[PDB]
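**Student:** Quick one: the structure is below, questions incoming.
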Amino acid sequence: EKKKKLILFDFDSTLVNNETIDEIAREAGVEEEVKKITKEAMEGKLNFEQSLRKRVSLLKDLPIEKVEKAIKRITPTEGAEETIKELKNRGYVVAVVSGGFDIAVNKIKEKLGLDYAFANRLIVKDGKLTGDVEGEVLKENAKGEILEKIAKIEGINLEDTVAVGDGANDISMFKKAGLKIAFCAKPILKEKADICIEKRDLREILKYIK
Ligand SMILES: [Mg+2]
């Protein structure tokens, strides 16, 4: 026998190298403005939901074909698939929980073979973004609520959970997690982490997890 563990990964800047919202902002012509808000939000200087709605509103009217062009530029972080496969090899459950968007996160869930995926969604009308976003990964304690929910479904004690992220919206996930790993993270999350990894290779987390 042997117990399973549950590992939750943030998406933007953690499982992938990019910030989905910033990539889309480039196609919408508001890259500078959105990048600045994203940085403040991930450093913990802004309420997450308010900052995300402010950024998504700047994307109003962008055609879906341009959103896809931005998504195409997203690349997986070094070692991502190998790390996920090794965790699954141990019999562990793996999830991605993101303040980003299904249109990007759906793909990685299937590509890397994840068991769960939670993200927000961009609202679309007549083939263009309306500027609205909706979802359950918006409130300040959203990720922690999701970690608890998944752990309950799987019968896994919170002490056997691991959270891996880079930004301030990963703090609520860290609060409930058994092991807190800040991956090439912002100072506000590093302060709360058990382990800080600065080499950009997800395989580095494996050493800390039995
Ligand atoms: Mg992130």
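By Swiss-Prot numbering, chain A shows 2-211, in order.
Recorded method is X-ray crystallography, 1.5 Å.
Heads up, the Cβ atoms here are built off N, Cα and C, so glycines get one too.
Got these off Swiss-Prot a minute ago, pasting:
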{"type": "ACT_SITE", "residues": "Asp11", "note": "active site, nucleophile"}
{"type": "ACT_SITE", "residues": "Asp13", "note": "active site, proton donor"}
{"type": "BINDING", "residues": "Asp11, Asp13, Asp167", "note": "Mg(2+) binding site"}
{"type": "BINDING", "residues": "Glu20, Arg56, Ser99, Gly100, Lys144, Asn170", "note": "substrate binding site"}
{"type": "MUTAGEN", "residues": "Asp11 to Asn", "note": "Loss of activity"}
**Student:** So if I draw a 10 Å sphere around the Cβ of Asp167 (Mg(2+) binding site), how many other Cβ atoms end up inside it?
**Tutor:** 24
**Student:** Of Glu20, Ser99, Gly100, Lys144, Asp167, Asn170, which binding-site residues come within 10 Å of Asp11 (mutagenesis position), going by C-alpha to C-alpha distance?
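**Tutor:** Cα filter at 10 Å returns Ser99, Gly100, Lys144, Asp167, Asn170.
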**Student:** Filter the recorded positions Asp11, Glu20, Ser99, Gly100, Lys144, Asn170 down to those with CB closer than 6 A to an atom of ligand 1; keep them in sequence order.
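**Tutor:** Only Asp11 qualify.
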**Student:** Specify the nearest of the binding-site residues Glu20, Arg56, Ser99, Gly100 to the residue listed as 'active site, proton donor', where nearness means the distance between Cα atoms.
**Tutor:** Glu20
**Student:** Note the Cβ centroid of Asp11, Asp13, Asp167, the recorded Mg(2+) site, then list each other residue of that chain whose Cβ lies within 8 Å of it, in sequence.
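**Tutor:** Surrounding the site, in chain order, are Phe12, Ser14, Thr15, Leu16, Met43, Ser99, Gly166, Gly168, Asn170, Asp171, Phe184.
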**Student:** Which residues of the same chain, at least 6 positions away in sequence, have a Cβ lying under 8 Å from the Cβ of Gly100 (substrate binding site)?
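**Tutor:** When sequence neighbours closer than 6 are ignored, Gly100 (substrate binding site) has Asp13, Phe49, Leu53, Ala120, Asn121, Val138, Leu139, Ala143, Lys144, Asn170 within Cβ distance under 8 Å.
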**Student:** What is the interatomic distance between the Cα atoms of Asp167 (Mg(2+) binding site) and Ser99 (substrate binding site), given in whole Å?
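**Tutor:** So the Cα of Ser99 (substrate binding site) lies 11 Å away from that of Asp167 (Mg(2+) binding site).
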**Student:** Taking the Cβ of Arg56 (substrate binding site) as the centre, count every other Cβ atom within 10 Å, in any protein chain shown.
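**Tutor:** Its Cβ shell of radius 10 Å holds 24 other Cβ atoms.
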**Student:** Quick one: of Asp11, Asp13, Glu20, which of the recorded positions has the smallest count of other CB atoms within 10 A?
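**Tutor:** Relative to the other recorded positions in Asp11, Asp13, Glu20, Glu20 has the fewest Cβ atoms within 10 Å.
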**Student:** Relative to the Cβ position of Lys144 (substrate binding site), how many further Cβ atoms are located within 10 Å?
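**Tutor:** Total other Cβ atoms inside 10 Å, all chains included: 29.
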